[PDB]
Amino acid sequence: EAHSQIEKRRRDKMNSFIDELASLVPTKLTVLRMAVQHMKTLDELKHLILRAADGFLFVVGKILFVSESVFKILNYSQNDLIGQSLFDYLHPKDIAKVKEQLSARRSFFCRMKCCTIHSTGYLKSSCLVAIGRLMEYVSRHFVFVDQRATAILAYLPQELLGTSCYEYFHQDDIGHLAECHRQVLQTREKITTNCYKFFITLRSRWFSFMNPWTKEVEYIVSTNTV
Amino acid sequence: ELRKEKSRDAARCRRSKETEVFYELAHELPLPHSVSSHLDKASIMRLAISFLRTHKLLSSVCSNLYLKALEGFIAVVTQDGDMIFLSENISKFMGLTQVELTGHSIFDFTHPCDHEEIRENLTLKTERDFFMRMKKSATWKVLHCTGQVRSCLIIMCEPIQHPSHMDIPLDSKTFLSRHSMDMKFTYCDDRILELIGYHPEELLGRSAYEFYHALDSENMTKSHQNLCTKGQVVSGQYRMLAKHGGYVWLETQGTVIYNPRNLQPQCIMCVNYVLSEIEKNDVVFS
DNA sequence: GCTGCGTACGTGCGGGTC
DNA sequence: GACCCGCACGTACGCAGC
């Protein structure tokens, strides 16, 4: 009794598709007649797949063939690599790599020379075919030692790691920093700043980070600035 | 007594003429003869409109072995949730052909309440990357997406295999490891000493969220919760320190198992790509 | 003031797939 | 030994004029 609904909906789709074609043509059996007429005047893939994942085609063995503009991503001409060995074009670590990787599918990286190239392909004749494709510091607890901080606050990492923040901090404004510490403890997301020092004003930004499974916050990660 | 006869005769002729015009418009199609002329009426309209669009908006931005020697397929969509063109290799990485999937809604093949992100991606704002899961007794499947947006979007699709059966020659700089649910080490392969040089006696319940550096942690947190919500993940760029300090670059593509007796996500494991050699040899950070 | 083209809606009849 | 769907067969009407 109640198939009227499904047939009404399919009729609605039918009339919508038979009625909206007028946009896609530059102009209702008349419409279908002119459309089947319009169909009569009916390497397209490059125009998207060159734009789709970058990269360019090269073939391995010497090397035999590449695309037209390979210098876009590798910076080499077209005749300076044909008749020229790929081994005398690469870094030695990748040389041993590709020697091991010479001889169904191939998921592999490269460290090629003018550049870390993820490339996939398959064998053909022996020979190969494969597409290619291309005043602050940071530490946290301080479990971690940054790079430029030891030139900033004049302290070697033989005196800092594995201790609490306020163990060595001068407690002349430990109170407002304490208030900030309480608020940033459970704030998550973005936490702004207020003043702090060492003698050397450091203006901390802290980001509450948390394992998305165990549901209990463990670590933070600062991006301390001046 | 005289109205019905005229009405029925005229109606019969009009019915016949309409169906015949339909079929002839169907005939000239990109599809071959055999598998196009014996289809349902609903697909003819959408297939023809899809061909018209994929031959129209192809010249909007326009001016032999690219499909093969390529892992996956090329898809393309618009903001209304409807793919237009699909590559011919689609019949080997998700199970279906082009003709049934060439104008239907992506919303009817994706996972519901997993599409607000897609509906946000498809709308306007040039470089968009994301993740997406997609397909009878249909089992769900995982997928990775890249590409550039026109308003349309041309996408690349590279699914992840399952390391239970690995059809690829893993290289000498591709060591294996296993992890626990909360990103905590459990096991390392014996390929590590030549590459970065640890000992397994330390590779234990120590939390894995210690070796990441600077913004690597704040991005791999999103990658980890992506593996938590989805099934898989592919991480972008990150490092993992060595026995004497400094960063060495690694990349991963994770996975999640299920249980014949249960329904939870039981075990996770990674695959590692050694990318650069040991760097910043002397200086230490932990 | 009343008759043929274009239109909308209800009903059955018959082909796969489990 | 059948259930759900697609295609076909029926009519009760908006419109233009002699």
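Note that chain B is numbered according to Swiss-Prot, with residues 13-75, 89-150, 164-173, 186-200, 220-355 shown in order.
Header lists the method as electron microscopy, 3.6 Å.
Backbone N, Cα and C define each Cβ position, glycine as well.
Copied from Swiss-Prot, the annotated features are:
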- B:14-67: domain 'bHLH' (DOMAIN)
- B:230-300: domain 'PAS 2' (DOMAIN)
- B:304-347: domain 'PAC' (DOMAIN)
- B:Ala23 to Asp: Decreases HRE DNA binding (MUTAGEN)
- B:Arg27 to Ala: Decreases HRE DNA binding (MUTAGEN)
- B:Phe169 to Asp: Decreases heterodimer formation with ARNT (MUTAGEN)
- B:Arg171 to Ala: Markedly decreases heterodimer formation with ARNT. Impairs heterodimer formation with ARNT; when associated with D-192 (MUTAGEN)
- B:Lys186 to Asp: Decreases HRE DNA binding; when associated with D-184 (MUTAGEN)
- B:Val192 to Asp: Markedly decreases heterodimer formation with ARNT. Impairs heterodimer formation with ARNT; when associated with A-171 (MUTAGEN)
- B:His194 to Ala: Decreases heterodimer formation with ARNT (MUTAGEN)
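B:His194 (mutagenesis position) has B:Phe169 as its nearest neighbour among the mutagenesis positions B:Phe169, B:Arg171, B:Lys186, going by CA to CA distance. Taking Cα separation as the measure, B:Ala23 (mutagenesis position) is nearest to B:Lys186 of the mutagenesis positions B:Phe169, B:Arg171, B:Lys186, B:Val192. Here 12 residues go unmodelled in the deposited structure, bounded by B:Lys173 on one side and B:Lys186 on the other; the Cα atoms of these bounding residues are 10 Å apart. Cβ atoms under 8 Å from those of the domain 'PAC' (B:304-347) belong to residues 229, 231-232, 239, 242-250, 264-267, 280-282, 285, 288-289, 292, 296, 353-355 of the same chain, restricted to positions at least 6 beyond its ends. If you count neighbouring Cβ atoms within 10 Å for each of the mutagenesis positions B:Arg171, B:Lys186, the highest count belongs to B:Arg171.
For B:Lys186 (mutagenesis position), none of the mutagenesis positions have C-alpha atoms inside a 10 Å radius of its own C-alpha, out of B:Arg27, B:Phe169, B:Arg171, B:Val192. Distance between the Cα atoms of B:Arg200 and B:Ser220, which bracket 19 unmodelled residues, is 5 Å. Counting only same-chain residues six or more apart in sequence, the Cβ atoms lying under 8 angstroms from the Cβ of B:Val192 (mutagenesis position) belong to B:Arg171, B:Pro228, B:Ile229, B:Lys299, B:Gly300, B:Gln301.
B:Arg27 (mutagenesis position) is surrounded by 10 other CB atoms, counting those within 10 A of its CB over all protein chains shown.
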